Amino acid sequence: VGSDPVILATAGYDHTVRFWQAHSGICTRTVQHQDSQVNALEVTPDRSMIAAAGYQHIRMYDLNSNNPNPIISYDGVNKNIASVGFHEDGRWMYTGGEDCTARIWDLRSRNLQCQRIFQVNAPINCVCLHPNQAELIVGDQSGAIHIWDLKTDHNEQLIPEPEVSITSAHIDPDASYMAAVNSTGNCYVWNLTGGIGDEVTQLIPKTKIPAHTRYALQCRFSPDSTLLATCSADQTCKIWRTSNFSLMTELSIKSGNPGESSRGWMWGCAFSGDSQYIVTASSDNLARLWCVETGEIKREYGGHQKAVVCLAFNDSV
Amino acid sequence: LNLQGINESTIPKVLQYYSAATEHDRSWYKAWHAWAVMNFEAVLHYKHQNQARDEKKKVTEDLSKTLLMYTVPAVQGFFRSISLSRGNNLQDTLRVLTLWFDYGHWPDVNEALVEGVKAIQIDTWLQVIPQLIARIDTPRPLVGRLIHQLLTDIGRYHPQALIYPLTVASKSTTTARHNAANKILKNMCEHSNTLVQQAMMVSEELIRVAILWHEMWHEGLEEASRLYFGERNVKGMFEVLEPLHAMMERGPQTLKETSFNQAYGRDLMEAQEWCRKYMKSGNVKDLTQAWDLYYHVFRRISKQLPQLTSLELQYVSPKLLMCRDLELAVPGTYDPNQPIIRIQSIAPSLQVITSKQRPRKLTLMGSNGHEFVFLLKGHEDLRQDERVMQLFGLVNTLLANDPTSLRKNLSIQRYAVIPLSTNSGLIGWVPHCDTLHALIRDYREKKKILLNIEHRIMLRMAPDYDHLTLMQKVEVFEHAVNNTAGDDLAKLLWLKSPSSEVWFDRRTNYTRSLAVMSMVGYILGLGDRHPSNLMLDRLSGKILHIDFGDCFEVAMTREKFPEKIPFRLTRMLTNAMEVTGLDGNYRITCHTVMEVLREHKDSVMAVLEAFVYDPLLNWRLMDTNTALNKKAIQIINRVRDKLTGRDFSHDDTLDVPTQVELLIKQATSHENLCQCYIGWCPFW
Amino acid sequence: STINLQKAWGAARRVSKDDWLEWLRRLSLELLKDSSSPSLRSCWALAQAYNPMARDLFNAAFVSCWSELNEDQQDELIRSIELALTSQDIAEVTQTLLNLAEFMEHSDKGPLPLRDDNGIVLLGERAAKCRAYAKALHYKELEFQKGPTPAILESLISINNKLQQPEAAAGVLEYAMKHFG
Ligand SMILES: Nc1ncnc2c1ncn2[C@@H]1O[C@H](COP(=O)(O)OP(=O)(O)NP(=O)(O)O)[C@@H](O)[C@H]1O
Ligand SMILES: [Mg+2]
Ligand SMILES: [Mg+2]
């Protein structure tokens, strides 16, 4: 699973995280997280380890094995847990959800004792991680984004749209950047370069990006810092180019016939490999590999029973 | 004031103006009311100063002449204004009543009350009796003595009004309350002979009838099984069974008590002896034996009482079965000025309603020959609901004060509430009262429609819907709602109507009732009322509410499946509303009700202050949240905020249409609905 | 059974209002004559004797006989009814036929196929002409529930004014303007 670079991690409500080759549609193995549904997935840059966030669990598994046995394993807080994330240096994992307290759980630990706590606003909807050892992005249900330093609980608060909750926020490569989407989904992009002190600086408003969104679900970046993508709660995904943040292309899973309409919401997006391919998913149990600047749907994976959501995938070994 | 507000630099000026107006026309009630209210508002402002400085006793003592310099004339002006008006005077009386209850240790207030309460008609004091018997002879003699004097004074004119409240009060566990009840009841028996004793007999018989020994033992043995088998709390189990064992030891008084002893008591005594032997010897095998016996008794009683349908009065109350022309006012009555209805007799048996809870349907025949129906029930705190009905009466009077709400008949449907001692009493049965959930079930059954279709669609998409995130839930919920047509009640509204004209009138009354109740629900703190508690009239189609629960803004504290919005207008309701939906009639009614609330905000604040202030009821608000008195003050502040347009925009002033639209937009938040409890069936 | 049609076909020969009342009476009597229930076959003679018993029992006998009649015979009786409705403006006959339509709409058997769209146009118009303004409002709302149309919205405004309820007219106008220009 973890030894094959083009594997895509997919999961839905049906308590199974499947792993299937992006370019062929062939499933290799599965993982069981019967505690609850998937609220989020993640494939570590550590090469390799699985994370799956759901209600009262951050279940961490061994991505390399054909049987990814549990790692720590959480068994987290007694409230709903929404987000995940692995640091690029083999460092701590980061846990969100309700209550307003971001938990920090080491990868090397083998018990439930937390290593650090960070202060946040209304329950965390998303977490993303810089290559920097002292920067971390969180998006909350309050409409507020939060930077913290990973070491000292020094933090910066941002609120680009206070009356509109933020659901997904991510980075760009070359360290200090930020992008985010909210309950309107009109994406925002800032540059975070840079500094650590009593407040973690500096937010630089760069641009606003008009995703065709009535409620946005996930926004992510490319490893090469050339592309951005967003997903609407209605039936579409969109792709921009980072150099100018102007619309490259789109995916429309809404058929012309009304009978097939409302097949599902577009849950999750991100890019893999070169600046040509993109991985997304829908709640009709269909995980999709399609193309950048082209809109051509290449592979479709109907291997799940209940509402695929929030994909994750490997990119290299 | 409209240019300056109320403050230390403005109080004496406006008081001088109001006093000059009083001197120009001393017969003008409005000027006297203005002067007394301005003194009360000055008392409130200097109280705000007192709380600002004291919270950061000397300041209170220093203001104990400043506050008296307004409180004493506030109390006196309220007395004179009350003597100059009737009906609405109770509002002014309430302004007195709360005020000195807060200031009931200063002697000048005592002198003013002792000389001024004689300027009030006793018939209007009759409307105050519950909050008098709540504070009679408590640890504050300056208040308790005056309250005892007032209740004795009431006893000299209308003892019948005091017999029931004092009969209930005498069963209070507090020594002072019981003894004060004894004194006032003797002072009343000087006039009424043994009617106190007859009422006590009736109350005790009804209390015993309300819960059988079978039912008391059912609850007690359920708790005992839980503690010994679930918690393994042997001591707690014995504590629970101790008064229950005592009741069984005391022996029976009626045929069902004797029958219980013949059937269950003989075995329950053996289990009792096994428990007693454990508690001095440590035989856990004896505990197992006694517990298994209690288990069998519990299951036998549970299987015995679905037949609790026809409860014959002979076997639970021979005294009441042979009821005669007792000179006791029928419960739910009376107007003192009118031919009070005396109790002639009652039906030979009672009809019990089958549910988790088991009220008795009582029927009574009075002096005028009419029938009166009631719902006796235990395990139920009815003082809360009695105050809620007083508040409904307040709101109805406010609407009756508005010509728009007189030509357009807006009113909250009211019914009886008659608490009895030991958390029980008679509620009252309302005819033609149909559960909305039952109406939807009726439509679906008559057309062979499966009832759980919407929930089944939800679970087909998400068998584990509960542990989903907000957007996951919204996806599943909106797909299901699109996959159904929640318009059953509109079809029943059309079908049950004899003609188009009756349908039109019923729809109009329906929509007006929905608007009025939604606005009143937001303002008074609506929340925990499932569709089961939401009733409909067969004739008018106006909406009724039987359960009041925790609807005092504290039910919003719920976190396990809330109650995120104080009020709701569901899809089914809008489907039965007019073509316009909100537009036209509904929005107009909501605006009118909010205007009435804003204009008479002072009265609503005073009455909710009366409810929140009383310690007996205020202590029950600790079940939910927070320094209880400080949270009470905060609650009254939030009430003022809602009544001043400061709930959505606190640091602003919401206009009536602005606040109405904000409330509507809150109610439109389907994202909140997905999180809420499925008892409020969110697909309708 | 078929005799009931023979009086119904008499609708092709009535002009005056008294003639239409006679037509309704004779149809009522013949419906009572061959009613499925013997309780009405017995009351046929009394209905001939008095007259208003035919009127009161017209709905009851009509429902049973119309149920017994087959598809073509039902359509023939319906065409007779439609001739009566579209021929003359009589409050009594029209209201009786509207009452039949109301019962059949309410009853599970389905409405009378009086004309296209169940005559919801004609019925509504007749409900306006017989001063049953709420009845016409109901028919216009049946039209509305298929979709908002400027004519339907304006008709609802007019009927609401006719019902002395300016509130409903104002709300309907606001809905019309927000939905379309
Ligand atoms: N005025 C009333 N009129 C008709 N039926 C009533 C009335 N009040 C209650 N009921 C009916 O009897 C049942 C309610 O019984 P009840 O024991 O009062 O509920 P409850 O759960 O104890 N309320 P609460 O204790 O406040 O949470 C329901 O089935 C009602 O239909
Ligand atoms: Mg109860
Ligand atoms: Mg009750």
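Here chain A follows Swiss-Prot for its numbers: 8-324, in order, are the residues you see.
Looking at the header, which is where the method is noted, we find electron microscopy, 4.0 Å.
Note: Cβ is positioned from N, Cα and C throughout, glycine not excepted.
Applying an 8 A CB threshold to same-chain residues 6+ apart, the list for A:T51 (mutagenesis position) reads A:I57, A:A58, A:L70, A:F93. Here Swiss-Prot notes a mutagenesis experiment, A:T51 to A, with the remark: Reduced ubiquitination by the SCF(FBXW7) complex.
A:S55 (mutagenesis position) carries neither a helix nor a strand DSSP state and counts as coil. The annotation that Swiss-Prot gives for the mutagenesis experiment A:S55 to A reads: Does not affect ubiquitination by the SCF(FBXW7) complex.
Record note (Swiss-Prot), mutagenesis A:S72 to D: Impairs interaction with MTOR. The unchanged residue is displayed. Reduced to three states, the DSSP call for A:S72 (mutagenesis position) is coil.
Within the same chain, the residues at least 6 positions away from A:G192 (mutagenesis position) whose Cβ sits under 8 Å from its Cβ are A:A218, A:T220, A:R221, A:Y222, A:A223, A:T237, A:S239, A:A240, listed in sequence order. For the mutagenesis experiment A:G192 to D, the note given by Swiss-Prot reads: Abolishes interaction with MTOR.
When secondary structure is read from DSSP and collapsed to three states, A:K305 (mutagenesis position) falls in the strand class. For A:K305 to R, Swiss-Prot lists a mutagenesis experiment annotated as follows: Elevated assembly of mTORC2 complex; when associated with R-313. Decreased sumoylation.
In the three-state DSSP scheme, A:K313 (mutagenesis position) falls into the coil class. Less than 8 angstroms from the CB of A:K313 (mutagenesis position) sit A:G19, A:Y20, A:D21, A:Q44, A:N292, each of them six or more residues away in the same chain. Under mutagenesis, Swiss-Prot gives A:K313 to R with this note: Elevated assembly of mTORC2 complex; when associated with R-305. Decreased sumoylation.
Within 10 Å of the C-beta atom of A:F320 (mutagenesis position) sit 24 other C-beta atoms, taking all shown protein chains into account. For the mutagenesis of A:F320 to S, Swiss-Prot gives this note: Impairs interaction with MTOR. The structure shown keeps the original residue.
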Cα distance (Å, whole number) from A:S72 (mutagenesis position) to A:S55 (mutagenesis position): 9
Listed mutagenesis positions (A:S55, A:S72), ranked by Cβ neighbours within 10 Å, top entry: A:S55
Filtered A:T51, A:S55, A:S72, A:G192, A:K313, A:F320 - mutagenesis positions with C-beta under 8 A from chain B: A:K313
Neighbourhood of A:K305 (mutagenesis position), C-beta criterion under 8 angstroms, separation at least six: A:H30, A:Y284, A:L296, A:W297, A:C298
DSSP-derived class (H/G/I helix, E/B strand, else coil) of A:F320 (mutagenesis position): strand
A:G192 (mutagenesis position): secondary structure state under DSSP, collapsed to three categories: coil
